[PDB]
Amino acid sequence: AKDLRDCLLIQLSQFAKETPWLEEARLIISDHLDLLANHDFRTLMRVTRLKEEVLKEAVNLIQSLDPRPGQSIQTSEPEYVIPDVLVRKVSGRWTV
Amino acid sequence: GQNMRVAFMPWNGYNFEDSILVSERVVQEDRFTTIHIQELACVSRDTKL
């Protein structure tokens, strides 16, 4: 019931502590969320002492964060469409 | 069907009215084993979205 970063923190708590860069991800999400939002890799790396390709691992971990989890719960989605005109055009120029 | 060695014998009440005793040999020999086919289908259903 908060920002996905808080949801990301909850998922990381649920996730095993053996995950690499978990502390770095937590530090980034704590008060460096703006740096991640603007994709300012230079300033973010300078502030957080981010290592080369470590940001790639953190991004990969954030990929498996289940953003918008409630969307998956609402698996049901009835289809809505109206027939209106038809453009089947069988054999070309068909009077659909 | 298969031709099974059968005997007419009460066995400790395992054949009270219509109950039948089977061998571990027959199941080990993979006799009578049955194979079935289940099916699934799925559509797309283009919507206004």
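Just so it is clear, chain B uses Swiss-Prot numbers, and the residues here are 797-845, in order.
Recorded method for this deposit: electron microscopy, 5.8 Å.
A Cβ is built for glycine as well, from the same backbone N, Cα and C atoms used for every other residue.
Following the DSSP three-state reduction, the secondary structure of B:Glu813 (mutagenesis position) is coil. A sphere of 10 angstroms centred on the C-beta of B:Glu813 (mutagenesis position) encloses 4 other C-beta atoms. Under mutagenesis, Swiss-Prot gives B:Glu813 to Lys with this note: Disrupts the enzyme's active center.
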